[PDB]
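J.: I have a structure I would like to understand better, so I am pasting it below and will then ask my questions one at a time.
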Amino acid sequence: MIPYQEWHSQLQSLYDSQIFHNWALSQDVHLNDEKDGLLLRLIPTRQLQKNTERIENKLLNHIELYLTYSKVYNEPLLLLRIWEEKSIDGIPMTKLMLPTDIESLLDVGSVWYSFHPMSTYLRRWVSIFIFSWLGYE
Amino acid sequence: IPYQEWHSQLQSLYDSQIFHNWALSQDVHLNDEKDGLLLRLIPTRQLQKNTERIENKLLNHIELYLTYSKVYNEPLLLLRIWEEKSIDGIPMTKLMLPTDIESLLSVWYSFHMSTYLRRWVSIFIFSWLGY
Amino acid sequence: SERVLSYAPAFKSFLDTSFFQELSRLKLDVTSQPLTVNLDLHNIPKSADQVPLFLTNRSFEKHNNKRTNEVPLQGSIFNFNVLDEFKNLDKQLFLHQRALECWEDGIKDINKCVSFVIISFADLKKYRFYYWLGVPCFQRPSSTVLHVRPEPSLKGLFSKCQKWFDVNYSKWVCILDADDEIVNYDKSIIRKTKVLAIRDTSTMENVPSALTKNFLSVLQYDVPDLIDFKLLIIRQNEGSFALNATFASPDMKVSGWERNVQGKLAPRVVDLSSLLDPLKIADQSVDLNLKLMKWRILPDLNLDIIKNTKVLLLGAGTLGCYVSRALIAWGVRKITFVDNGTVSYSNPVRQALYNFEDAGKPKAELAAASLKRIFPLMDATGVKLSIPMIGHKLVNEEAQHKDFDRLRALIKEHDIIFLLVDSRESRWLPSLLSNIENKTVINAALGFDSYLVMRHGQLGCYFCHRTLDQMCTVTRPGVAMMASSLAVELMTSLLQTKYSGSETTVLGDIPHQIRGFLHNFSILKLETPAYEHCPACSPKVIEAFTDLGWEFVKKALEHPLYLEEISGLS
Amino acid sequence: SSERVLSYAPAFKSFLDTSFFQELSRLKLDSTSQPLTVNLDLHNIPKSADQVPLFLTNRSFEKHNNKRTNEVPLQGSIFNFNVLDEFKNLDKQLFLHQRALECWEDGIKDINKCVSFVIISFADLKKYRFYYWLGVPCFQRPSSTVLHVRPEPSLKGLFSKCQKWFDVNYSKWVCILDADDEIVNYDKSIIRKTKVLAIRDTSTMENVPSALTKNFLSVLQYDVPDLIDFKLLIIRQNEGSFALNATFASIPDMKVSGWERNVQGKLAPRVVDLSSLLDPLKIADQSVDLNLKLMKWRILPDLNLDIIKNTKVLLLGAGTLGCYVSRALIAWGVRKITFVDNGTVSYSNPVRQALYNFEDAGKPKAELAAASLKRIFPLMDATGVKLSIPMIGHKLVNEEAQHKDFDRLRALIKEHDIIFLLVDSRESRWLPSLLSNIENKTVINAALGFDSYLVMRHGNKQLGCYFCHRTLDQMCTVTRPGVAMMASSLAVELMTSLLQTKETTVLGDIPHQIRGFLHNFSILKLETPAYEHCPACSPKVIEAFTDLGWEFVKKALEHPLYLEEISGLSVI
Ligand SMILES: [Zn+2]
Ligand SMILES: [Zn+2]
């Protein structure tokens, strides 16, 4: 565990550190209406791309990672959302998808999938829960 | 008690006119098949006091249904109670569901060797109602 | 020593509710419909002056089961669709028109001149039934009567006539031939012999059934020249009698509408509502199921205290759902749920009050509604409310303050509080409040394969002393079922008076704590003392609460150290 | 030499969050127009982007929201169409042009107000599919005017003062320096003298300012038409700032562009398909599955969930036991359940029997129980069969019908992997025990006493059945409510344990018999060998059924004395 205000400070620092902005995977990096969350829009790694073609037979447009704080568990919670690359009239379309097997799609919330649960706390958390299974830089 | 042994004693019991010669019975009849005996009885004076003391109602008559329970292979006594009222100034009878049935004495209340049925009658019927 | 012949009413009607249920059934299908009743003239109740005419659902069947000596009387029923019509119909005219059909058929065959009719109105909204029986008895001519004097010398013919009517059940009359044998009615053979028998439906002494009017009327049509004859009234009892008869003075007089209980001429009314009241039926059978546990098994078991117990449930989750189900089974009529949640799509599978379509609805209000859906008479209320966790900073201070006040109001007004919540820290605030308000408390806590059940009510509370009672714990399905029922069984066992000198009650042991385990299938029982240093118990904490109120609550929640220091636990 | 024609990068890179479309569906239920507001973060821009991301959410529909300190509020609007064809048929060049005219009419009054964005959209609420196209009005007046520039490194000293000035005034897109050499708000009389202009740049590309620069320069040519030569500063919050010696040249008329190109680099609308949110069945199924998986990966890795999910379970009886067992089964992930019961729902039934409501009275129990399972979890494969199970020690009411029921019962036992005998009494247990023994199926027995219960398993040295060796299982017996819950949970827990490789499993012990008692709150676990003379298991009885078929059953039912003879228990 770790206090809400300690996490609020470290999130803004990590955000302003541009460590996510300098990431090759990130299309966009943004805080929510509050400063208490961080939404990461990411370019799919090659391995994820290979898996969605193998497992789901579909093409992946991008994934969304949301770093949130649960005031219940007093810990960070990582929400995930997966989008499909598609088309309609010849116009490329993007579609939020609900994978048959999302465990195997990678190598391992209300509308979201979710991962389950000292000054360096958040920066280290990202290393294990994010930077481990996705390449950096 | 076997089914057929009960079927024979029910027809003997009926034909003995024991219920027909009772003072309480308005009517005695067997059902479509011979498996059962419907007793329509006049309320005893003691019952009339009770239902008026408790439910504050007048008793019209009592229907007892003597049936065979094929689950327990034993007799089962069913009970329906009727109330006296009126509508236009003429008598109306009404099936009632007593707020307390136990202290008064298919929707029916239910009670929870060759001489078998005659005994069972004396115990489960003639005891509280009287002969 | 001669007299004029009088008559008893032909029949006495009794209609079993099956007849009205069957009459109802046909009002939803499609005029008059045919009826068939078997008369038992061998056994007639003493209370009755005539053979009982008994109607049931099987009376609509054109051919049904008969006993050997019984007589299949035929009739019809006229069902009007409006009560007003039933009233406004002329009874004296209607029964006359039926008699004309009886008179008509009587000339063809003298045995077809006897029948009955039921006029009716079925009110299916109130389930109320109006019926009037009548027997088309006709005296033709109206002026012609019958003078009779007894002739006992004919008593030898009684048995011959008794066994004859028994055999032929479709025949209402018989005569003698030249050989003094019993045969069917024939206009030829009767003029010579002048002996006529009638099967009698009356038990009235020396007073034959009014049906006799019909037979004497057909006799005068067939044999107009017969003034004097002998009439046998035949009964299966000992009350048969012979009569020396004479006719003494066209127009037909029709009688035989059945009188009511008061002897007035008026319809009978049956009220079958209360078959329309399943809420009361269900209520009575349910309680009667409960009473069976008392009288048959445990005579001194107290049901009323359990029925009158007001139960507060804190949390609507798996435990709350099953606990309430075990409570309504035990006869508890008042249950109040408290939950801050909303039904998820996944919820119904482990939470027994909800369905898939119920997702998106508030749990508390819905859990209570679900109880009313199971058993419509229940005092059941949901309350959407948050219980503050200790060791966390308040999310909304003003809001949780209101919810704090609302929780105490709820605890005070309820008799027994169950703590069904998700976590250990969620138990503290209710344990404190329930301590202050002197309420009996049962806890239930779930671990992976283990469960905990204990009573606060000196024994001391939950806080008085690995996956057990944690926010993230996922449990085996069996654990929650086990803990829920043991909680309720402990609660019912707790409301029973303790036997003299021992701890036991009529329902058996009342342990302080129960801790079960799934892997080894075993139950542990432990008894713990109350502690002077407990955070939810200690007089130091209780007097701190009484003095500082919500401010003591607010600080203890956010800084447990402050609470531990007050209780002297640190 | 060392002089260029100034080029331009696209002003913005649009990202529309799913919550933005939610709010779009919500407002359509609560063509038209409506204001939008977005906060630009110009200090932190992803390296993969040539321009600042334009990010709109549900909160973008509210005119005043909470921006961070150095962020820049951007005013825009959205135009929603009610017909897909109306969206396609819109002249885009004309639409964007008349947005530019609105930016121009604003720009002459206030130069900072000439910048905005626009979204056109069509929301298909049936399919939950969304069509959007963003565009950023950019105008050149005159269209024939280009800008010749060359580097001016001497002015690099002004970069810091403009960064801080733009940070502070977040509503301002442009500043100039006055006669006092200080950064001030744009004034047409002042710029005329000093000839130095600073613009807030949204582009990260070196020496390529955002196309928005066209807007400001178009207004600069309207305000000070005689200014041919000035100094242009393009201010960025990174090291990418640059200064230019600027000249307006020729090669009125207003050119307009700025429709955003799609992921393919073509001028087309974007399309977002949210339809997967309309499938809660799939959402529920995955939720329930992952919850089960947590029992494996987090706690007991060796646990087999798949053998449980694949198990076909026959439930004999719909009563209290049948209702609680089934609920605990679906919780374990068992998807196939057949109920067998001959009853009809009583008005009093729902209170002890967990699958039924008060409104359900009068319905067949077996079907309704199955129907109720689908009401809890619609993906459940659940059926029920109205069937009689003949009691031993009783005459047969209908020989023909009970013969058929006997055949159907055996067929059902063949069809299922696990059998539960949930029946009312001992007398009803004999026949299914025999059949399951012949068909060699795993059986769980659960019997209720008043304060006690018995849960046991028929085997596959042998364990032996229910009949091998006081108010328990009596059929007149009214039981304490807690008993059935207890029995049912242990019945299922014993089952899932049994499906695991063993004599203990990953889930713990697997006893032969479990007897619990309420009065002392105790549980006993006892074993027992298969009895030789039992009139269920005994080889003489098995021999008897195989040869004689239904004729043996009919006789053993009506005359249990005959059954004791065959079993050799008679001599005992
Ligand atoms: Zn304590
Ligand atoms: Zn055996």
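Numbering, chain D: per Swiss-Prot, residues 2-31, 37-257, 266-474, 481-489, 501-533, 538-607 in sequence.
So this one's X-ray crystallography, 2.9 Å, going by the header.
Cβ atoms here come from the backbone N, Cα and C positions, even for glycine.
For the mutagenesis experiment D:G333 to A, the note given by Swiss-Prot reads: Loss of interaction with ATG8 and ATG12, and no more ATG12-ATG5 conjugate. Defect in Cvt pathway and autophagy. Recorded in Swiss-Prot as a mutagenesis result, D:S466 to A carries the remark: Loss of interaction with ATG8; when associated with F-486 and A-490. Recorded in Swiss-Prot as a mutagenesis result, D:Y486 to F carries the remark: Loss of interaction with ATG8; when associated with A-466 and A-490. Annotation of the published mutagenesis D:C507 to A in Swiss-Prot: Loss of interaction with ATG8 and ATG12 and no more formation of ATG12-ATG5 conjugate. Defect in Cvt pathway and autophagy; the original residue is retained in the structure shown. Among the sequence features in Swiss-Prot, the mutagenesis site D:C507 to S is noted as follows: Instead of the formation of an intermediate complex with a thiol ester bond between ATG7 (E1-like enzyme) and ATG8 (substrate) or between ATG7 and ATG12 (substrate), a stable complex with an O-ester bond is formed. No more formation of ATG12-ATG5 conjugate. Swiss-Prot lists D:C507 with the feature active site, glycyl thioester intermediate.
Please go over these features one by one and say how buried each is and what sits next to it.
T.: Secondary structure at D:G333 (mutagenesis position), taken from DSSP and collapsed to helix, strand or coil, is coil. Every protein chain shown contributes to the tally, and the Cβ of D:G333 (mutagenesis position) ends up with 22 other Cβ atoms within 10 Å.
Other C-beta atoms found within 10 angstroms of the C-beta of D:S466 (mutagenesis position) number 21, with every protein chain shown included.
In this view, D:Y486 (mutagenesis position) is surrounded by 23 other Cβ atoms within 10 Å of its Cβ, with every protein chain counted. Reduced to three states, the DSSP call for D:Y486 (mutagenesis position) is coil.
The Cβ of D:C507 (mutagenesis position) has 12 other Cβ atoms within 10 Å, all protein chains considered. Under DSSP, D:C507 (mutagenesis position) is assigned to coil, being neither helix nor strand in the three-state scheme.
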J.: Short of 8 angstroms on C-beta distance to chain B, which of the listed mutagenesis positions (D:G333, D:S466, D:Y486, D:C507) are there?
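T.: Filtering D:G333, D:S466, D:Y486, D:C507 for a Cβ under 8 Å from chain B leaves D:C507.
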J.: Fill in the CA-CA distance, D:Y486 (mutagenesis position) to D:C507 (mutagenesis position), as an integer in Å.
T.: 20
J.: In terms of DSSP three-state secondary structure, what is the assignment for D:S466 (mutagenesis position)?
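T.: D:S466 (mutagenesis position) sits in a strand per DSSP.
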J.: Calculate how many Å lie between the CA atom of D:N474 and the CA atom of D:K481, with the 6 residues in between left unmodelled, and give a whole number.
T.: 11
J.: Could you state the CA-to-CA distance between D:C507 (mutagenesis position) and D:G333 (mutagenesis position) to the nearest Å?
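T.: With distance taken Cα to Cα, D:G333 (mutagenesis position) is 14 Å from D:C507 (mutagenesis position).
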J.: Between D:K533 and D:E538 there is a gap of 4 missing residues, so what is the CA distance across it in angstrom, to the nearest whole number?
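T.: Logged value, Cα of D:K533 to Cα of D:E538: 6 Å.
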J.: Between D:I257 and D:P266 there is a gap of 8 missing residues, so what is the CA distance across it in angstrom, to the nearest whole number?
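T.: Unmodelled segment endpoints: Cα atoms separated by 14 Å.
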